[PDB]
Amino acid sequence: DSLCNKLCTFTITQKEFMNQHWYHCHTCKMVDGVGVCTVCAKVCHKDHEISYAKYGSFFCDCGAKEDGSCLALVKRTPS
Amino acid sequence: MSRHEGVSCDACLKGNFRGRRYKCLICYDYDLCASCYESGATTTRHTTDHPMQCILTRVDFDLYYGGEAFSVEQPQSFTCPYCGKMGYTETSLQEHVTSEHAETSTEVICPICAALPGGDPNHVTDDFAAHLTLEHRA
Amino acid sequence: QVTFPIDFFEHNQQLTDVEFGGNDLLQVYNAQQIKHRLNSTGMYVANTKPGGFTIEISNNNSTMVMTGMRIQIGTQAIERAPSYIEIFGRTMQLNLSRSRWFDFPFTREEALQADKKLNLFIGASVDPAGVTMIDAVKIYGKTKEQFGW
Ligand SMILES: [Zn+2]
Ligand SMILES: [Zn+2]
Ligand SMILES: [Zn+2]
Ligand SMILES: [Zn+2]
Ligand SMILES: [Zn+2]
Ligand SMILES: [Zn+2]
Ligand SMILES: [Zn+2]
């Protein structure tokens, strides 16, 4: 319920870098300079092989995807 | 340099072996190879509980300390020759000896000039505190 | 499989008052040096012990309890990077294609057991030279009041 109301950081960060926690989702072959925020790791990449990258300057790449595959860009109704 | 020239393991009787040379800090002029050391090779005079010093080759040195400017002539790990404690710097080793073992006077082979290239590999001192404070000071 | 929260390390602080050692590592290095190379980038920690080697992680702060760890591996050599690690009876493999960070959050029981000291075994790498290579090791924890000690 609480996680549903949480939105992805990208909607605030956009193509700019805030200081935030970010991870590495190795299932999506996106590491090093590419990662996700907490919400996208929890929601957009559930059950994926996710390793915490660091807390630092970053912008969420899952929300940066232009195909709209990011499920955390909008509020989600609990099932 | 990738072989411990002039030193042979006393368990497997192999000379100029490649890897980590192991020197006993209580036990006189007996050395062990990495394989024999990990296998718990013990003799009538040497036991696994003996404090243990490790000396590397130049290839082993720049493999282990890759990225740093430390050289073979500057050992960085010294073993407490009474305690079995390991991984002390020169200052750390002398502080440990002065604090925890001030009144210990058992004979030992001191790790530093034993692992120091060109030093005495089997230097015997009944006062290793005097060793650390007199000639072993940086 | 103990399913941990993904944001676990967000709710935990990196700890600088942590000492690293162990007879497997203390043979070659000293505790201050191990701390320096596990808390900084550009350099690493090696061990040519076949089968693996043990790292002893000690806490110098009595008001803080260990909650997880993170290990950076693969910057120097992926082959020399270890195949697997083990801690508190739990073993996880390291299938590596490049340099990356591996996480291991502690359970509440594991966190309780890691109040002062803990042991982390590291399996031998796939390197034909038998060199096990770990670049950096960062440890996370929480205060005793927050942990509910
Ligand atoms: Zn996101
Ligand atoms: Zn994913
Ligand atoms: Zn997303
Ligand atoms: Zn041997
Ligand atoms: Zn001996
Ligand atoms: Zn001692
Ligand atoms: Zn000496």
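Note that chain A is numbered according to Swiss-Prot, with residues 1655-1733 shown in order.
Per the header of the entry, the method used was electron microscopy, 3.1 Å.
Heads up, the Cβ atoms here are built off N, Cα and C, so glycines get one too.
In the three-state DSSP classification, A:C1691 (Zn(2+) 1 binding site) falls within coil. On its own chain, A:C1691 (Zn(2+) 1 binding site) has A:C1662, A:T1663, A:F1664, A:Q1674, A:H1675, A:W1676, A:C1714, A:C1716, A:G1717, A:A1726 as residues at least 6 apart in sequence with a Cβ closer than 8 Å to its own Cβ. According to Swiss-Prot, the feature Zn(2+) 1 binding site maps to A:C1662, A:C1691, A:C1694, A:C1714, an assignment based on a large-scale study or a structure entry.
The local packing around A:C1679 (Zn(2+) 2 binding site), expressed as other Cβ atoms within 10 Å of its Cβ over all shown chains, amounts to 23. A strand conformation is recorded for A:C1679 (Zn(2+) 2 binding site) in the three-state DSSP classification. What Swiss-Prot lists as Zn(2+) 2 binding site is A:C1679, A:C1682, A:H1699, A:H1702.
The Zn(2+) 3 binding site annotation in Swiss-Prot covers A:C1694, A:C1698, A:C1716, A:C1724 and is backed by a large-scale study or a structure entry. Of all the Cβ atoms in the protein chains shown, 23 others lie within 10 Å of the Cβ of A:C1724 (Zn(2+) 3 binding site). A:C1724 (Zn(2+) 3 binding site) falls outside any helix or strand according to DSSP and counts as coil.
For A:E1670 (mutagenesis position), the same-chain residues 6+ apart in sequence whose C-beta sits under 8 angstroms from its C-beta are A:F1713. For the published mutagenesis A:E1670 to A, Swiss-Prot gives the following note: Does not affect ability to recognize type-2 N-degrons.
Record note (Swiss-Prot) on the mutagenesis of A:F1671 to A or I: Does not recognize type-2 N-degrons. According to DSSP, A:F1671 (mutagenesis position) is assigned to coil rather than to any helix or strand. Spatially close to A:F1671 (mutagenesis position) yet at least six residues away along the chain are A:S1711, A:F1712, A:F1713, judged by Cβ distances under 8 angstroms.
In Swiss-Prot, a mutagenesis experiment is listed as A:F1712 to A, annotated with the note Reduced but not abolished ability to recognize type-2 N-degrons. Following the DSSP three-state reduction, the secondary structure of A:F1712 (mutagenesis position) is strand.
Among the mutagenesis experiments that Swiss-Prot reports, A:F1713 to A or I is described with the note: Does not recognize type-2 N-degrons. There are 19 other CB atoms within 10 A of the CB of A:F1713 (mutagenesis position), with all protein chains counted.
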For A:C1698 (Zn(2+) 3 binding site) and A:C1679 (Zn(2+) 2 binding site), what Cα-Cα distance in Å is obtained after rounding to a whole number? 10
Taking every protein chain in this structure into account, which of the binding-site residues A:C1662, A:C1682, A:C1698, A:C1716 has the most other Cβ atoms within 10 Å of its Cβ? A:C1716
At the Cα level, what's the spacing in Å between A:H1702 (Zn(2+) 2 binding site) and A:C1694 (Zn(2+) 1 binding site), rounded? 11
Looking only at C-alpha atoms, tell me how far A:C1724 (Zn(2+) 3 binding site) is from A:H1699 (Zn(2+) 2 binding site), rounded to the nearest Å. 9
Just going by other Cβ atoms within 10 Å, which of the binding-site residues A:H1699, A:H1702 has the emptiest spot? A:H1702
Which of the three DSSP states, helix, strand or coil, fits A:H1702 (Zn(2+) 2 binding site)? coil
